[PDB]
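Just below is one structure, and these are the notes that go with it.
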Amino acid sequence: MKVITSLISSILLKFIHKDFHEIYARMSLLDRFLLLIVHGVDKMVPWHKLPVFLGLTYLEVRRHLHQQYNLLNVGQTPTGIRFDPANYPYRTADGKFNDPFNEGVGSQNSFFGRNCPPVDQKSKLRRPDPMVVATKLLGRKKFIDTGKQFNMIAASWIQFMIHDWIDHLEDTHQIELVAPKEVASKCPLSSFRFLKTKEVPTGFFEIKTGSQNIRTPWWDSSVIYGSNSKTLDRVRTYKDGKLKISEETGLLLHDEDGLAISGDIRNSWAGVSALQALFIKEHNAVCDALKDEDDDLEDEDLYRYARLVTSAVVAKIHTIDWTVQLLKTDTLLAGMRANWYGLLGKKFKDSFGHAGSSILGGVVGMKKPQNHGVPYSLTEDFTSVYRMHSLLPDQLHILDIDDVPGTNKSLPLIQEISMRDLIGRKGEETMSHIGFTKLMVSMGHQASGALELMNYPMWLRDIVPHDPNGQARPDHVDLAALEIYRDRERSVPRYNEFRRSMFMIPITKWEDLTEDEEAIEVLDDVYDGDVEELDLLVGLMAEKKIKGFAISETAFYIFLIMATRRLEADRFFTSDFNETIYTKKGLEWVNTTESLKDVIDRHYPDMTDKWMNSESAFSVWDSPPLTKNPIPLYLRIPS
Ligand code: HEM
Ligand SMILES: CCCCCCCCCO[C@@H]1O[C@H](CO)[C@@H](O)[C@H](O)[C@H]1O
Ligand SMILES: [Ca+2]
Ligand SMILES: [Ca+2]
Ligand SMILES: [Ca+2]
Ligand SMILES: [Ca+2]
Ligand SMILES: [Ca+2]
Ligand SMILES: [Cl-]
Ligand SMILES: [Cl-]
Ligand SMILES: [Cl-]
């Protein structure tokens, strides 16, 4: 029967796109049927046009297929000797001892995994020229924003997450890119130097080398706690479990060089510093709540509990508040909330407990972590799809918070500040003058840039990059050109091959990608008509967006699997998401915090009442009021 059904699965191969016939051979019988269904929907009414309940059904199936076929291990698993996870009921300084079966999984300096098989591009690192790509396709011509959907707090937030998640170890070898004559007059830098990505031998045939992640890939708030014991030590006060902050201003402290003191400040700016400070306040407020409950808790005990609570609050806010604004559709409102609370919902879970399955109860609080047989990591492909620098504006619009708010709590502009004055060391100085409140309100009221072509801040095409400790390097970089180089250097498939690897129908011509006729002509020029040479970053920016999505669908499918993975693979969101590990009050703190607004309201009790008219703190704050849709969420049809 299995052999006969296999023969029928080879018969139905006549309905699958030819480019998937290879991944199809890897697949189980049921999964072959599931691919037939997913692919069928892709060819008919796309998932994002279905009624929410069917959209979610599609995403559940597609996500399952990515979990089975788009998780590739890189390097030997850092198993180590056997350990008891009960001996590590807290987030370790370097992320070790989380995976109960592999001590090194998710730790600092672990290998980046992959979602798509690598494509060696060493012979075409400069084809087409990355500075030509940057100049013609990326550099911002006219600023394009995201309307009211996704403000500068939301742009700060995603960078704040990147600083927790991913950074590539560099080698000592220097590379130099030179601007060709054709574009040199339009390049801020005529040439620039940077460090090669460290390419470490794995010892395997399939994937022979890998990159190492110098941030813990666990979602452990290493952005404020550091990624090892040495960097943790720098942020600890050693009093009452707390972290360093200015009590007077609510801003970060600075060292003798004027560099901010937090977990990871590499290539940072004022918006990130604001979020670091806010979450240090959160951590410290958890310490206060726990020290009161129990006066027998020492500094180390308080720190450990407060870190569990704070990192869980951040993950929750990201999942059910931030992502819901990035992906502003009914289907993703339902889907992201279901990741946390399950299809059955918050009220049910809060009343009756976890239903037992991830679908019904959420991945959060599941009985065991799940890695789908592949050790947890954040991947090369994940890095590429989160390259979202076009979110940044040219200037920050500082508002007059002394003025009486107008209709929808609007405020007038008082000054425009170049983003150059808000980044790195200079940004800390500028922020000291502006202050937390003025910066936060101004960011709330300002739209981000959109992820479209020709919208990459020109100021990023000549920036001073940092060593991992935030110290300035003498060699400036053109970040737009550099990102193109990195994706190639790290063997991430270019746009069309990436799509095929993720069982998405590849494009055959530029018109499949975008309706913008002038952009099509630039694409055709840069790539000499060849859709197979189209860079991943370029394609991700160019791709026509689903209504309400700030990102491409191609990026979204990586988000779909990896966001779920960050929660489900981690003991502290699953087997150890309970009152014993978090304390009763600690777990309550997580379970009653639903949004960034809740956190802002905790530390700045009047800010959102005075100045925020939107429901989410990640939406532009002077948005008009919205009347709720009376149609039940799971039944809504997109228009
Ligand atoms: C003022 C703000 C920012 C500055 C100065 C900055 C600068 C940089 C620099 C210099 C690099 C390393 C380039 C290299 O050597 O490979 C980098 C990497 C990166 N940035 Fe930004 N960036 C900023 C904001 C953002 C934002 C808003 C995002 C949105 C998600 C973002 C996402 C990333 C990602 C995913 C990487 C790759 C990390 C890796 O290779 O592991 N950055 N950035
Ligand atoms: C795992 C796949 C998840 C569900 C896929 C179901 C798609 C079929 C839906 O067709 C039904 O009839 C219509 C014709 O008018 C469709 O357009 C409409 O949306 C839908 O109500
Ligand atoms: Ca981390
Ligand atoms: Ca000290
Ligand atoms: Ca006690
Ligand atoms: Ca306004
Ligand atoms: Ca033209
Ligand atoms: Cl270090
Ligand atoms: Cl995400
Ligand atoms: Cl919760």
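The count begins at 1 with the first shown residue.
The way this entry was determined, per its header, is X-ray crystallography, 1.7 Å.
Backbone N, Cα and C define each Cβ position, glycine as well.
Within the same chain, residues at least six positions away from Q159 (mutagenesis position) with a Cβ under 8 Å of its Cβ are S268, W269, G271, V272. Here the residue is the original one, while Swiss-Prot reports the published mutagenesis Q159 to N, S or V with the comment Slightly reduces oxygenase activity.
Classification of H163 (mutagenesis position) by DSSP places it within a helix. According to Swiss-Prot, the mutagenesis experiment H163 to M carries this note: Reduces oxygenase activity 6-fold.
Under the heading of mutagenesis, Swiss-Prot lists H163 to Y and annotates it as follows: Reduces oxygenase activity 8-fold.
Cβ neighbour count for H163 (mutagenesis position) (all protein chains, 10 Å cutoff from its Cβ): 25. Sequence annotations record features per position, and here Swiss-Prot assigns active site, proton acceptor to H163.
What Swiss-Prot records for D164, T216, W218, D220, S222 is Ca(2+) binding site, and it gives experimental evidence as the kind of evidence. DSSP assigns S222 (Ca(2+) binding site) to a helix. Cβ neighbour count for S222 (Ca(2+) binding site): 26 (other Cβ atoms within 10 Å of its Cβ, all protein chains included).
According to DSSP, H168 (heme b binding site) sits within a strand segment. The heme b binding site annotation in Swiss-Prot covers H168, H389, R486, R490, and the record cites experimental evidence as its basis.
For the recorded site, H318 (mutagenesis position), the DSSP three-state label reads helix. For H318 (mutagenesis position), the same-chain residues that are 6 or more apart in sequence and have a Cβ closer than 8 Å to its Cβ are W157, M161. Among the mutagenesis entries in Swiss-Prot is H318 to A, noted as: Reduces oxygenase activity 14-fold.
Here the residue is the original one, but Swiss-Prot notes a mutagenesis experiment at this spot, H318 to Q: Reduces oxygenase activity 4-fold.
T323 to A appears in Swiss-Prot as a mutagenesis experiment; the accompanying note says: Reduces oxygenase activity 14-fold. Within the same chain, the residues at least 6 positions away from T323 (mutagenesis position) whose Cβ sits under 8 Å from its Cβ are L332, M336, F559, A563, listed in sequence order. According to DSSP, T323 (mutagenesis position) sits within a helical segment.
Mutagenesis annotation in Swiss-Prot: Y386 to F, described as Abolishes oxygenase activity; the structure shown retains the original residue. When secondary structure is read from DSSP and collapsed to three states, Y386 (mutagenesis position) falls in the coil class. Sequence-distant neighbours of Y386 (mutagenesis position) (same chain, 6+ residues apart, CB-CB distance under 8 A): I158, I162, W165, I166, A555.
Looking at Swiss-Prot, the entry for mutagenesis of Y386 to F says: Reduces oxygenase activity more than 100-fold.
Its Cβ placed at the centre, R387 (mutagenesis position) has 20 other Cβ atoms within 10 Å. Here Swiss-Prot describes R387 to H as a published mutagenesis experiment; the accompanying note says: No effect on oxygenase activity.
According to DSSP, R565 (mutagenesis position) sits within a helical segment. For the published mutagenesis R565 to L, Swiss-Prot gives the following note: Reduces oxygenase activity 2-fold.
Experimental mutagenesis is annotated in Swiss-Prot for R565 to K, with the remark: Reduces oxygenase activity 3-fold.
According to Swiss-Prot, the mutagenesis experiment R565 to A carries this note: Slightly reduces oxygenase activity. Within 10 Å of the C-beta of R565 (mutagenesis position) we count 27 further C-beta atoms, all protein chains included.
Where Swiss-Prot documents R566 to A or L as a mutagenesis experiment, the accompanying text is: Abolishes oxygenase activity.
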Please name the residue among the binding-site residues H389, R486 whose C-beta has the most neighbouring C-beta atoms within 10 angstroms. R486
Protein Cβ atoms within 10 Å of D220 (Ca(2+) binding site), excluding its own: 30
Minimum Cα separation from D220 (Ca(2+) binding site), reported as the residue among mutagenesis positions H163, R387, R565 that achieves it: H163
Identify, in sequence order, the residues in the chain of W218 (Ca(2+) binding site) that are 6 or more apart from it along the sequence and have a CB within less than 8 Å of its CB; answer 'none' if there are none. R91, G95, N98, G106, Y376, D570
Quick one: of the mutagenesis positions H163, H318, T323, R565, flag those whose CB is under 6 Å from ligand 3, and say none if nothing qualifies. none
Have a look around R490 (heme b binding site) and count the other CB atoms within 10 A of its CB, chains all included. 21
Spatial neighbours of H163 (mutagenesis position), counting only the binding-site residues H389, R486, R490 and Cα distances within 10 Å: none
In whole Å, the longest Cα-Cα distance within the recorded heme b binders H168, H389, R486, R490 is 19
Nearest of the recorded positions (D164, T216, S222, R565, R566) to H389 (heme b binding site) - Cα to Cα: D164
